[PDB]
Amino acid sequence: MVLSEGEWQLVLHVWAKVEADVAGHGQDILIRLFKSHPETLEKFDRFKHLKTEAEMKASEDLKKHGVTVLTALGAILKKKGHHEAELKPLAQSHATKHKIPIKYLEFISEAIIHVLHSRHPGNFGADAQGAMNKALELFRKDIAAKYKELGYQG
Ligand code: HEM
């Protein structure tokens, strides 16, 4: 699939707001993912012991990881589709080391959309959400294809 420049503009415009508070957005997103789909927490041996949302909010470690996730995703989005180099090491670690099924990438995509909708209503109308969903679908499709080449296609 291919996004138009207009679609990328909508995506990068709301992402510029996200970048005003990367740690806060990273936290909200990972917590939303863990509350909505608790099974995903089992993949993080580093966080698997967090029992409540209160514990999650208090975790400095979870917060640092959220920053790592959003910084990596932001670097990919800013490439506007030319992200093959950035995708390679990410696909390799998630397919071979962490073993993250595509289904879980759909779950985090949903969490990202939920949080942007909640925090940025004025910059995340229907068209902007459609563009963000298209950018994340492209990301998932490309990661899925890499998974297959790497022998996982999980
Ligand atoms: C927007 C999608 C995601 C991005 C951009 C992303 C990015 C990253 C980055 C950059 C790292 C550190 C380097 C590495 O190991 O590759 C990482 C580690 C990891 N990721 Fe992801 N990730 C994503 C989704 C997921 C999902 C949905 C899961 C699990 C349900 C997951 C589980 C893990 C685990 C288990 C680690 C290692 C954490 C640790 O022990 O330090 N990732 N991810």
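Method on record in the header is X-ray crystallography, 1.5 Å.
Heads up, the Cβ atoms here are built off N, Cα and C, so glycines get one too.
Sequence annotations record features per position, and here Swiss-Prot assigns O2 binding site to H65 based on experimental evidence. Around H65 (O2 binding site), a 10 Å sphere centred on its CB holds 17 further CB atoms from the protein chains shown. Mapped onto three states, the DSSP output places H65 (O2 binding site) in helix.
Per Swiss-Prot, the feature nitrite binding site maps to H65; the stated evidence is similarity to another entry.
Long-range Cβ proximity for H94 (heme b binding site), meaning a same-chain Cβ under 8 A and a gap of 6 or more residues, is found for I100, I143, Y147. DSSP classifies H94 (heme b binding site) as helix under the three-state reduction. The heme b binding site annotation in Swiss-Prot covers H94 and rests on experimental evidence.
Classification of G122 (variant position) by DSSP places it within a helix. Less than 8 angstroms from the CB of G122 (variant position) sits no same-chain residue that is six or more residues away. Record note (Swiss-Prot) on the natural variant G122 to A: In metmyoglobin.
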